[PDB]
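Engineer: Here it is, the structure, as structure tokens.
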Amino acid sequence: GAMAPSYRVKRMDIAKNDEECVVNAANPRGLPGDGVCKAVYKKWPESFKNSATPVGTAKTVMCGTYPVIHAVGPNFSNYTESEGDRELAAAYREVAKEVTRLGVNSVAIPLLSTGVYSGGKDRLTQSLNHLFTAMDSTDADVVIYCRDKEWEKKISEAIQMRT
Ligand SMILES: [Cl-]
Ligand SMILES: [Cl-]
Ligand SMILES: [Cl-]
């Protein structure tokens, strides 16, 4: 575990993370995809060997010894708000199980279902709260990666408010 488990947020490409493992915002088919998924495919393409997994689950594949946790959030274009909310919460619970199983002291994590899978809605709070629900009982240092400067502000505020 980390000596004083923390949450942090950085505004940069998760493919340049400084953590012991990465969570991919994966598609269910293990395809190179778009956005975070494409960046992860370019950095760790070996991790896409048999990475296909259903919505609401996480599947870890090693790139060398570096674990890539493929977490499949729901596409809110296809799911109802209710069912999508359930699957988004479930994907993060599976990430917490994997992070725990791997014994890492740190994990880089994007906000699931906030990009192309958001169904064109702002899901920062919904996705971040499900991340906290899952990860709060883990003792890994969690570093959240985002690209938008105002998202960085809002995530940093949400972290600092519970401190
Ligand atoms: Cl960057
Ligand atoms: Cl997404
Ligand atoms: Cl963002």
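Residue numbering: from 1, along the chain as shown.
Method on record in the header is X-ray crystallography, 1.4 Å.
Each residue, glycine too, has its Cβ placed from N, Cα and C.
Pulled these from Swiss-Prot:
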- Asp13, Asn27, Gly35, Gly115, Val116, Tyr117: ADP-D-ribose binding site (BINDING)
- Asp13 to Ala (Swiss-Prot position 1343): Partial loss of ADP-ribose 1'' phosphate phosphatase activity (MUTAGEN)
- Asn27 to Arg or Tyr (Swiss-Prot position 1357): Almost complete loss of mono-ADP-ribosylhydrolase activity (MUTAGEN)
- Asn27 to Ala (Swiss-Prot position 1357): Partial loss of mono-ADP-ribosylhydrolase activity; complete loss of ADP-ribose 1'' phosphate phosphatase activity (MUTAGEN)
- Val36 to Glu or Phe (Swiss-Prot position 1366): Almost complete loss of mono-ADP-ribosylhydrolase activity (MUTAGEN)
- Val36 to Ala (Swiss-Prot position 1366): Partial loss of mono-ADP-ribosylhydrolase activity (MUTAGEN)
- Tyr117 to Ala (Swiss-Prot position 1447): Partial loss of mono-ADP-ribosylhydrolase activity; complete loss of ADP-ribose 1'' phosphate phosphatase activity (MUTAGEN)
- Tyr117 to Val or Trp (Swiss-Prot position 1447): Almost complete loss of mono-ADP-ribosylhydrolase activity (MUTAGEN)
Engineer: Please list, in sequence order, those recorded positions from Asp13, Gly35, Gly115, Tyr117 with the Cβ less than 6 Å from ligand 1.
Structural biologist: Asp13
Engineer: Using C-alpha atoms only, work out the spacing between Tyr117 (mutagenesis position) and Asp13 (mutagenesis position) and round it to an integer in Å.
Structural biologist: 18
Engineer: Output: those recorded positions from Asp13, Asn27, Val36, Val116, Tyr117 whose CB lies less than 6 Å from an atom of ligand 2, in sequence order; none if no residue fits.
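Structural biologist: Among the recorded positions listed, those whose Cβ sits under 6 Å from ligand 2 are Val116, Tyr117.
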Engineer: What is the nearest of the mutagenesis positions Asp13, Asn27, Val36 to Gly115 (ADP-D-ribose binding site), using the Cα of each?
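Structural biologist: Nearest listed residue in space: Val36.
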Engineer: Using all protein chains shown, find which of the recorded positions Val36, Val116 scores highest when you count other CB atoms within 10 A of its CB.
Structural biologist: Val36
Engineer: Once near-sequence residues are set aside, which residues in the chain of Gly35 (ADP-D-ribose binding site), 6 or more away, have Cβ atoms under 8 Å from its Cβ?
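Structural biologist: Non-local contacts for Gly35 (ADP-D-ribose binding site): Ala25, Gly115, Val116.
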Engineer: Excluding near sequence neighbours, so keeping only residues 6 or more apart in the same chain, what lies with its CB under 8 A of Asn27 (mutagenesis position)?
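Structural biologist: Long-range Cβ contacts: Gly33, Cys37, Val72.
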Engineer: Please list residues from the chain of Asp13 (mutagenesis position) whose Cβ is under 8 angstroms from its Cβ, counting only those at least six apart in sequence.
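Structural biologist: Same-chain residues close to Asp13 (mutagenesis position) (Cβ under 8 Å, separated by 6 or more) are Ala39, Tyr145, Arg147.
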Engineer: Which of the three DSSP states, helix, strand or coil, fits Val116 (ADP-D-ribose binding site)?
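Structural biologist: Assignment for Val116 (ADP-D-ribose binding site) reads helix.
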Engineer: Just checking, which of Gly115, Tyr117 (recorded positions) has the fewest C-beta atoms within 10 Å of its C-beta?
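Structural biologist: Sparsest of the recorded positions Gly115, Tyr117 by Cβ contacts within 10 Å: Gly115.
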